[PDB]
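Can you read through this structure? Questions will come right after.
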Amino acid sequence: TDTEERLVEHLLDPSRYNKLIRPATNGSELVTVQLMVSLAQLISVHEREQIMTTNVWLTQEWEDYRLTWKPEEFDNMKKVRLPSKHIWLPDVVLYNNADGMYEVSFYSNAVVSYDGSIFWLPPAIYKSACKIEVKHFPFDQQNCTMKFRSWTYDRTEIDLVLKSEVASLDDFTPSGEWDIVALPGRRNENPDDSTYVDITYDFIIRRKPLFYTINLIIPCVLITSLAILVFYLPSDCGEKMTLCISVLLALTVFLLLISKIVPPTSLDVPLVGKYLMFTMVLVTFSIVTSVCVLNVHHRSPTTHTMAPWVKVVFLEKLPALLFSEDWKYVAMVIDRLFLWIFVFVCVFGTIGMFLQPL
Amino acid sequence: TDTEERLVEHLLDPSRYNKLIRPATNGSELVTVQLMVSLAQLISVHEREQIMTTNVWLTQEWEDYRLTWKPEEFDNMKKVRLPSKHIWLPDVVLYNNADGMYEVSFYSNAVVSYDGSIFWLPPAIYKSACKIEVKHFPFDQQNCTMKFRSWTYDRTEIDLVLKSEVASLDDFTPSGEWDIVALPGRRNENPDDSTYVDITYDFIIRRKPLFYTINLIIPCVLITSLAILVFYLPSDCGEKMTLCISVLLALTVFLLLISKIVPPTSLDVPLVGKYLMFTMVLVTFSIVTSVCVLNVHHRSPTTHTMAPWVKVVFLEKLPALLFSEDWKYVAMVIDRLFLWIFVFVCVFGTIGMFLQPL
Amino acid sequence: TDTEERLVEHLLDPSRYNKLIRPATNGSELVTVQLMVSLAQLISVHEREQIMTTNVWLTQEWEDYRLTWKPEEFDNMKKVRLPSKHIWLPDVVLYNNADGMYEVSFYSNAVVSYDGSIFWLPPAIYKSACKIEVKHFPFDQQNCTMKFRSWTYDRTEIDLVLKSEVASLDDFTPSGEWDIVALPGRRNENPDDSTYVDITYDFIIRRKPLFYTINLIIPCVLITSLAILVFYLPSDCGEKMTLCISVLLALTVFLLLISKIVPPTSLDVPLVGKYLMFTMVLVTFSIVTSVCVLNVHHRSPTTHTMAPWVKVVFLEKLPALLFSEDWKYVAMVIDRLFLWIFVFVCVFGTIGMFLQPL
Amino acid sequence: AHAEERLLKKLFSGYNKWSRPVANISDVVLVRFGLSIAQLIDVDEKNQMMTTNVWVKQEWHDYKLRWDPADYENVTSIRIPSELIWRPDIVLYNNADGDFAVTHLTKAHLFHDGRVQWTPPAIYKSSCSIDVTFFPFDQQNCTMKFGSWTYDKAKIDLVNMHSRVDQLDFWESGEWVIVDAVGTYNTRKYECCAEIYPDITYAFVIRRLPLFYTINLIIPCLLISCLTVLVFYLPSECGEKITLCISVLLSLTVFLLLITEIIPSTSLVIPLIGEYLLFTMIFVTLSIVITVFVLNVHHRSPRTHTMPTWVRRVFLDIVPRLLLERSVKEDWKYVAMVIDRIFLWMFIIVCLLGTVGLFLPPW
Amino acid sequence: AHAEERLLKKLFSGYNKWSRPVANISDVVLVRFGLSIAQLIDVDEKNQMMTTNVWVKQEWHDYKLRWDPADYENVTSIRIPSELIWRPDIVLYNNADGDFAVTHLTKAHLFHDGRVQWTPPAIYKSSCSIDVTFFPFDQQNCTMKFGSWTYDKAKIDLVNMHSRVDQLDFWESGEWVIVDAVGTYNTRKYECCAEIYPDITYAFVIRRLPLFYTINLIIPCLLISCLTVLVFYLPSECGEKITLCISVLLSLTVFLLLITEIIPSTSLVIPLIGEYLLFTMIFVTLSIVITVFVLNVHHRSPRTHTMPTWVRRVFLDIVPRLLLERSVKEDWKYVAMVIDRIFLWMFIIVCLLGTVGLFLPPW
Ligand SMILES: *[C@@H]1O[C@H](CO)[C@@H](O)[C@H](O)[C@H]1NC(C)=O
Ligand SMILES: *[C@@H]1O[C@H](CO)[C@@H](O)[C@H](O)[C@H]1NC(C)=O
Ligand SMILES: *[C@@H]1O[C@H](CO)[C@@H](O)[C@H](O)[C@H]1NC(C)=O
Ligand SMILES: *[C@@H]1O[C@H](CO)[C@@H](O)[C@H](O)[C@H]1NC(C)=O
Ligand SMILES: *[C@@H]1O[C@H](CO)[C@@H](O)[C@H](O)[C@H]1NC(C)=O
Ligand SMILES: CN1CCC[C@H]1c1cccnc1
Ligand SMILES: CN1CCC[C@H]1c1cccnc1
Ligand code: NA
């Protein structure tokens, strides 16, 4: 401690150390840095905003010839902590920032060993941007990335290495909406204007759907059924309109509710929304036929009642379907005609819908 | 000015002055600091979030033996400005912070007199937290506080004094929602783990109700009247349901609208909400009786029509109130029975409601 | 440049210059500062929040005897740029801040001439607070201010001057909601606890109403007309209730929509809101009469049908207006009576409404 | 006073801020923890995040910061800016959307024996899992992990000055009341790293005062969920049979939807009232389907099957079974009335069974 | 390495950061601009504000920062913190709600000849006027004015390294696709000030991929705005004649209102679909007024004028003209039916004329 005061003085007294300059023995020789990343918890996956908020410790490892010492020389010190701001460190940073703080959040002290090896792990919270593939809502797997790279040095003066392919889940609070499915990490190499090294971690997270399965899917599933039911209701109630309008707006409401949860992207259409929209189309065309029925129904004086049209509906269609009261009948039949159509189309439509995810 | 350059040098040349150390003549002797607070404008009273945002100049006064000089000695200087960061100042700070900046925000220079007295007034904006007593909305008086205290020194090395009980409204933009009713300030003394001094300013602000009197009260007052009217309407329209449902949801809408303006506290119930809720209860129980009426009305075949029940309603209640057509009558009467009840209960209820604030 | 390196050294080498001290020749003599303010664009006029966000260059001018030099002495230099943080500058600042950054945003270099005159203009964005007079929505002229004042020096050691009454619109992106009508600036003098100088700029901005003229006024104008129409509809539809309720809620919706756009102040009532509210009152009182009509209509057995009341309506009012079927008639007449009233009152009301802005 | 300056001169003549300050190399610093909560502000359920205002009472010692009070006119406890003195790196493991620790760095007392007392304030945004079941009568266990970062147990060990969290200067005003606030001392190996690293986990148990949400959420949706069965009793021929249904379903969905935008959208547990309002909706939608099936067969009599074994099932068998042109049309008038009362029995029976399942926990 | 430090010693022995670094006093610094967009994030239409992530490639030179590589073991390009070196004050004229420029101040390369390359990142909040007409298929010209501040053309002049903005490291993922990104070099006198001050205005042309708003906004309001004419065909005696009208008008206003809370509330141009949904509403409201005028005269026959020249106008003249108790009541039954069909013709005719006026631009 009193000797620590001496040891620190030697190593950081600027006469020996210039932080501004990277330490390697030869300028020919390159510095290699080891990078492993630890989840403490996955906080937020904002789909609308296309943003992953995680808190992360990134273990950074490298060696400095400048910071060696003999343990015998100073009370047998093996390891000493030093303020990261005063020593040199590879400016490793996210290149994936939405509204980003590019560097880490705490600037922890660095643990330095007597041989000049450095162990650093600062905590940070990170706001990574990933394209959100919204189709099979809410059972969706998001491959979300985050690029780490030295924003100062290229693949000449610094090289990057993984201590592990999978990211460390060591101290992870499991409780998210999301399940961690896989967490691999790759090292990438490509030449731009200058050669660079990319370290990319892939967070593959499966949403636990139970919430939106309840409070989104079930209600709109409930209300979509109502659509076909509208026909059965007889004109003479008057309520054929009420029930028909009520269903449409409920569906638009749920479509819009989904719209403001989903990201406003045009990459693809949310399967749920596509279904909710197509049934919505079917109910709007239901609405027009329901009106067409009612005008056929409610007036007999000075009416055409053209026999080949009354014969087709009363005499020809009625057994085809089953196997001024006549005016009421023709209404009943032109109704039940479309009902048979809608029941087939609806089930055929959901069969077509579910065929795609299967 | 050229002499100012000399004077400042003497006073701030660290050999004479150590900012890090409080100036008092004896360590026995205590420093007294005078605190008066100036409103420039009261900005926001967020009731939901229980937060007062004010911008404030707080006049801090004390004396330093270190910073004296003779005017004859230096071109008859009476007063000199000094950068607050370089001189010592009592670390006086808010202890009332929601999302708080504890100290002032922008650190003005301090005016120093030749006798060593210091005059400081920095501007800051402050986000004070106060419990919001929401009952008589919107005619409510909010006692909102803010504690000032030295976060460093206790009642040993520093003592606090008011230059005034009332806060200075000297340069105040009057235009708020709110009226400043009173603005007193108290000095408090109590021992916690260590003895301390509290300066607390009480902002008593009366809401100018005209806005919420218009766009909240008047409409729900308008719609609450609708509640009793539902009965008068005869069954044979069919519209007894429409009008009855329309009133309930309108009231729930306004109840919920109020809910998200009021703070989500359980300290007390907003009088308006309590009223809006109790009438809402009355309309929901109106809704069930309106249905009960209609089933009595619309069917005569194979009906009980038990004479002692028809006699009680047609023959006995009808004059008591005034002083299949019979089926329609019994409906009309069982209606007008509850109407008489509701008119009494509603007025009796509002009389009970208004009895409390009176 | 190499000589610039010399010149800068002389002027900023602290032995010559103490930034902490204002430069004037005599302490008797006062420093005058010239202030002109330039709009680059008017960004936001948040009426709800009573806030103007502008970006602004404020040209600050003064002279320092400390910063003179002979051009012959140093390669005929006329003008040199210096970092504002290193030289002394009058701490000129907004005293009008909502959530304010009191000083400027960039701290630009200052242009200094060989005679010791200084030219400074930093960019900033400013969040000025102004009371918003909301009456003639949306054709409203908002006089919005911003106070500039030295937060350190009073009218003793510093004096403030305008280079122009009107603010400079030199590089202004015109495209706002708002039109710049006038932009004067005044110099104010009054004694508080100490004498001070106020520079206040008045932004007078006229809202281009076309947007709210379309998407606010036109729809509520459309729906307000519906109010009187409710009567014409005959009881026997049953739909006299539906249409009557539909109009009220639509109006309350629009009132509430306006309420959350307008600032929640009680200084005055938005003319639109006042109109929308008063018609709303008229429709709520329409709603009760529509019910009163229907009970008169739908029952003849064991009814009073008191002749002097049937005579007044069928026999006396009907020609006065024009110049169980009788029961239906009395309904039709007591209806058309109020219809004549409402058409007059509505037009008389809008004539009274529009009389005030005219 | 002059002495006070001169004391600072001697302290910071040759004092290293970056030194782990103990006499012996092995010997440890004892750092003491007193957690003083200033106010509980936001308990944002949807984000699973708690915003607290906290003082972190930290006490430790320096052999290098000792002096003789008699040597300096009986000055014994001098206050010195923390930034200059060595300071333990106490941090929040559990932080979200905030700086980890000690942003303000306020001044600390130094006693003449060299012990140092530091009580700086700070705003912490703890991230606790929110169990929503018995809304709004819910108790939440929210924790705050305070530990060192770079120093292991070998070099820094933490001590509880109290097991309970200090609530003496607490801001009572909230929709919550503190049930109990608990400090637990733990030690662990973290897998990244070799050594043992201690922590203090501070568990706030908080209960929501429900009386607010009781009024504005629970009472109206009970008032509303009443009307589900009431639809059946309304006569078909009024024409309002469905107008009541649609209003119930939609009004319910509004309350479910409003509730869901307030719940944390987790799949751990189903929010109890949400599950209730869900099953209500399922019954209502079912009630709409049947009430339309009531109206369809009800009106028309010409060219109708009217099979006797079914009309005898309804008028002759079931009518007493549940109790214990006109000829055909009114046959239908009753048949619908019976299909009606049968389901009114169904719903009013099952409704109470559902709510008995809702009150099984308080039972 | 030792050489690398010693190089820094010699560079910053007597180096002035505040000196405008050129050999001659008159001679200028050439500053080169390469704009590398990292990602386009928010294009908030309502605020007229664009949030971009940008690298600002700045190249210039110092005669004072030269050295001999052979003198120092062939070190030729050393990276030095920008804060110490003189640096041009490149700023955004067009900033809203943000710092003007170069907040991060990352490190810059120095070549042995004294040229310096600086590519720092930063987040800019550009403020572009948003022209909403052909929503959502709209092309927006959003600009970012990069210029010096204190230095005129005499002392600083800017050069385009590309006319096009560098998109090589761009984050493709958005609801937008870049149509073309253009760099324009301009010079101007600004009225405050004496001299000529150059700038580079970078115009991003962006097109919204409409497929999102096409689904959730345009399709439903077309589905809804269909039903405006449909009201007329419904028979009066059903009693639902207005219930359809009110639903259409209100549902339309919801979509107009929803659209308006997304548009920038400007009065430059009328948002085309907004103008459409407005005129639809005007027709619907008109449709409600007439639809009530239909029902009033329709029902009652006692004590009615029933002037022949009008009933002959309707039953005898117009009925074929458009085609190419009971006695009076049914006279009205037809008369309303004709006033009906007449307006159904009116609306279905004008509707298509309105939509032809909507598609006049693609025409
Ligand atoms: C995840 O994302 C990137 C880009 O989509 C892809 O290249 C990579 O292979 C994916 N990783 C895995 C394990 O799915
Ligand atoms: C106002 O507030 C404080 C704390 O709420 C209370 O102690 C004080 O008595 C109150 N004073 C007035 C005048 O209401
Ligand atoms: C503008 O505003 C202030 C206060 O509203 C007022 O004193 C001033 O006279 C006004 N100026 C003009 C030109 O209207
Ligand atoms: C609180 O929570 C923690 C972890 O969530 C748990 O370990 C602890 O036992 C709980 N304590 C109490 C008093 O509920
Ligand atoms: C874009 O706008 C700028 C000015 O805002 C204009 O000068 C430039 O020509 C425009 N470019 C295109 C491609 O529209
Ligand atoms: C205690 N920290 C939490 C996990 C890693 C560990 C640690 C150890 C050494 C230096 N910094 C951090
Ligand atoms: C180019 N800047 C923008 C407008 C003013 C001009 C300028 C001139 C001199 C010093 N600073 C700024
Ligand atoms: Na409705």
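Residue 1 is the first one shown; counting continues down the chain.
Note that Cβ sites are derived from N, Cα and C of the backbone, with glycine treated the same way.
Dumping what Swiss-Prot says about this protein:
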BINDING   E:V43, E:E45  Ca(2+) binding site
MUTAGEN   E:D42 to A (Swiss-Prot position 75)  Loss of CHRNA4:CHRNB2 channel opening potentiation by divalent cations
MUTAGEN   E:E45 to A (Swiss-Prot position 78)  Loss of CHRNA4:CHRNB2 channel opening potentiation by divalent cations
MUTAGEN   E:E172 to A (Swiss-Prot position 205)  Loss of CHRNA4:CHRNB2 channel opening potentiation by divalent cations
MUTAGEN   E:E261 to K (Swiss-Prot position 294)  Loss of CA(2+) permeability
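Give me the local environment of each listed feature.
When Cβ atoms from all protein chains are considered, those within 10 Å of E:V43 (Ca(2+) binding site) total 22, not counting its own.
In the three-state DSSP classification, E:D42 (mutagenesis position) falls within a strand.
Cβ neighbours within 10 Å of E:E45 (mutagenesis position), excluding its own Cβ and spanning all shown chains: 20.
Summarising the environment of E:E172 (mutagenesis position), the number of other Cβ atoms within 10 Å of its Cβ, over all protein chains shown, is 11.
A coil conformation is recorded for E:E261 (mutagenesis position) in the three-state DSSP classification, outside any helix or strand.
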I'm trying to understand the geometry here, so how far is the Cα atom of E:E261 (mutagenesis position) from the Cα atom of E:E45 (mutagenesis position), in Å to the nearest whole number?
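Each residue's Cα considered, E:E261 (mutagenesis position) and E:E45 (mutagenesis position) end up 10 Å apart.
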Could you round the CA separation between E:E45 (mutagenesis position) and E:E172 (mutagenesis position) to a whole angstrom and send it over?
20
For E:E261 (mutagenesis position), just count the other CB atoms lying within 10 A of its CB, please.
10
Cα-Cα, whole number of Å: E:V43 (Ca(2+) binding site) versus E:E172 (mutagenesis position)?
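So the Cα of E:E172 (mutagenesis position) lies 15 Å away from that of E:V43 (Ca(2+) binding site).
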Cα-Cα, whole number of Å: E:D42 (mutagenesis position) versus E:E172 (mutagenesis position)?
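Distance (Cα to Cα, whole Å): 14 Å.
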Quick one, can you pull the C-alpha distance from E:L324 to E:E325 in angstrom, nearest whole number? The 11 residues in between aren't in the model.
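Taking the Cα of each end residue, the distance is 30 Å.
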By a simple count, how many Cβ atoms lie within 10 Å of the Cβ of E:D42 (mutagenesis position), its own Cβ left out?
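Its Cβ has 15 other Cβ atoms within 10 Å.
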Looking only at DSSP and grouping its letters into three states, which state does E:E172 (mutagenesis position) belong to?
coil
